[PDB]
Amino acid sequence: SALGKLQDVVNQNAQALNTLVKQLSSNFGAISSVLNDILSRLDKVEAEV
Amino acid sequence: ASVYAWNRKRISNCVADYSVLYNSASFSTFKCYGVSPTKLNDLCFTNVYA
Amino acid sequence: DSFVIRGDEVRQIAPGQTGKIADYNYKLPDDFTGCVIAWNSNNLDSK
């Protein structure tokens, strides 16, 4: 498995990108991690926060 | 009913137009929390627990 | 900009508001540079 350092580069790429997939589900303190929930529920001057 | 003896109705199976509810001018104090009152009757809510 | 209000819908004139006076009488923008002045005028505008 000496060829797996190339696979390490592949899994680092896929791991960082699936992390960027995965923190879309993070809401960062907000009421949803879906923006269209907020846009389908809230008027904008209380929605920008 | 009283406040501690609060009565709950599970309201189901609605084509619910809430825009005519608060535009009836008998209702004095009106607010909403997670949805704005502009876009209530454009959505689905699965129930009303009143 | 001056007008006449009944006196308990005075919150409606403020920006970011929804109701009678905001949607139907006078909308204020949310980037409002300035101030609102209000005083009772029961001797002036009620008889």
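All chain C residue numbers match Swiss-Prot; in order, they span 398-444.
For this deposited structure, the header notes the method as electron microscopy, 4.5 Å.
Every residue, even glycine, has its Cβ placed from backbone N, Cα and C.
Secondary structure at C:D405 (variant position), taken from DSSP and collapsed to helix, strand or coil, is coil. Among the natural variants in Swiss-Prot, C:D405 to N has the note: In strain: Omicron/BA.2, Omicron/BA.2.12.1, Omicron/BA.2.75, Omicron/BA.4, Omicron/BA.5, Omicron/BQ.1.1, Omicron/XBB.1.5, Omicron/EG.5.1; complete loss of interaction with host integrins. The residue drawn here is the original one.
Sequence-distant contacts of C:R408 (variant position), defined by Cβ-Cβ distance under 8 angstroms and a gap of at least six in the same chain, are C:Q414. Here Swiss-Prot describes C:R408 to S as a natural variant; the accompanying note says: In strain: Omicron/BA.2, Omicron/BA.2.12.1, Omicron/BA.2.75, Omicron/BA.4, Omicron/BA.5, Omicron/BQ.1.1, Omicron/XBB.1.5, Omicron/EG.5.1.
Here Swiss-Prot notes a natural variant, C:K417 to T, with the remark: In strain: Gamma/P.1. Secondary structure at C:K417 (variant position), taken from DSSP and collapsed to helix, strand or coil, is helix. All chains included, 13 other C-beta atoms sit within 10 angstroms of the C-beta of C:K417 (variant position).
Here Swiss-Prot notes a natural variant, C:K417 to N, with the remark: In strain: Beta/B.1.351, Omicron/BA.1, Omicron/BA.2, Omicron/BA.2.12.1, Omicron/BA.2.75, Omicron/BA.4, Omicron/BA.5, Omicron/BQ.1.1, Omicron/XBB.1.5, Omicron/EG.5.1; May enhance affinity to human ACE2 receptor.
Natural sequence variation is annotated in Swiss-Prot for C:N440 to K, with the remark: In strain: Omicron/BA.1, Omicron/BA.2, Omicron/BA.2.12.1, Omicron/BA.2.75, Omicron/BA.4, Omicron/BA.5, Omicron/BQ.1.1, Omicron/XBB.1.5, Omicron/EG.5.1. All protein chains included, C:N440 (variant position) registers 7 other Cβ atoms within 10 Å of its own Cβ.
In Swiss-Prot, a published natural variant is listed as C:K444 to T, annotated In strain: Omicron/BQ.1.1. Taken residue by residue with DSSP, C:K444 (variant position) is part of neither helix nor strand, so it is coil.
There are 8 other Cβ atoms within 10 Å of the Cβ belonging to C:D405 (variant position).
Distance between Cα atoms for C:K417 (variant position) and C:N440 (variant position): 25 Å, as a whole number.
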